[PDB]
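Scroll down for the structure; my scribbles are underneath it.
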Number of protein chains: 2
Amino acid sequence: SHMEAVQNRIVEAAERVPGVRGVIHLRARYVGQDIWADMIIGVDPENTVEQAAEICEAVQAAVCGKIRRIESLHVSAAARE
Amino acid sequence: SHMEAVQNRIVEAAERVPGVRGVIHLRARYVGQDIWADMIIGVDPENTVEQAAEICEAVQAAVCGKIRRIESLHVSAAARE
């Protein structure tokens, strides 16, 4: 479960970023020894689009900063209550 | 350098604990897929022995909490300026 451990670390890192209301979706895969991932975070519906984009960039930087093997990460957002 | 990445994570986790003045020494090895490690942290010479022991236990819990493959960790302390 070495991929499981990595996914846990991604979810835990994303959830510690201000404005994140859970990880709705995470798809991670290996390209060689590198991780490529795609994620959807929850955000307050009343945040602006610009705020949601900022939170997404913060998640990107936090997750990549903590998990060195990640070479591609996309983060999008969706309203979550 | 998959062991290097693990050692970096141990050092980074230990250094984020209050009262830690650097990791003086870290020896990590694999027993199967598990990590066993021994470390020496720096501490304020003016801390009590009891305080240094507390900081050591905090390092132990922080590091083990963040790095799941670790199954044995000993943390000792030495005065550092």
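First residue shown is number 1, and so on along the chain.
Including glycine, each Cβ sits where the backbone N, Cα and C put it.
Pulled from Swiss-Prot, these are the features on record:
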- B:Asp38, B:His74: Fe cation 1 binding site (BINDING)
- B:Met39 to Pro (Swiss-Prot position 250): Severely impaired magnetic response, cells make very few, small magnetite particles, less MamB and MamM protein accumulate. CTD no longer dimerizes, CTD has cannot fold properly and is unstable (MUTAGEN)
- B:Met39 to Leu (Swiss-Prot position 250): CTD behaves like wild-type (MUTAGEN)
- B:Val49 to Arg (Swiss-Prot position 260): Loss of magnetic response, still stabilizes MamB, CTD dimerizes, binds cations, dimer interface is tighter and twisted (MUTAGEN)
- B:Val49 to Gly (Swiss-Prot position 260): Nearly wild-type magnetic response (MUTAGEN)
- B:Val49 to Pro (Swiss-Prot position 260): CTD dimerizes, binds fewer cations. Loss of magnetic response, still stabilizes MamB (MUTAGEN)
- B:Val49 to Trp (Swiss-Prot position 260): Significantly reduced magnetic response, many fewer, much smaller magnetite crystals formed, still stabilizes MamB, CTD dimerizes, binds fewer cations (MUTAGEN)
- B:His74 to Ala (Swiss-Prot position 285): Wild-type magnetic response, no change in magnetite crystal size, number or shape (MUTAGEN)
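Sequence features annotated in Swiss-Prot and their locations in the structure.
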residue: B:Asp38; record: Fe cation 1 binding site; Cβ neighbours (10 Å): 14
residue: B:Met39; record: mutagenesis position; Cβ neighbours (10 Å): 22
residue: B:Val49; record: mutagenesis position; Cβ neighbours (10 Å): 9
residue: B:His74; record: mutagenesis position; Cβ neighbours (10 Å): 12
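Between the alpha carbons (Cα) of B:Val49 (mutagenesis position) and B:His74 (mutagenesis position) lies a span of roughly 16 Å. Between the alpha carbons (Cα) of B:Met39 (mutagenesis position) and B:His74 (mutagenesis position) lies a span of roughly 6 Å. The distance from the Cα of B:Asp38 (Fe cation 1 binding site) to the Cα of B:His74 (mutagenesis position) comes to 5 Å.
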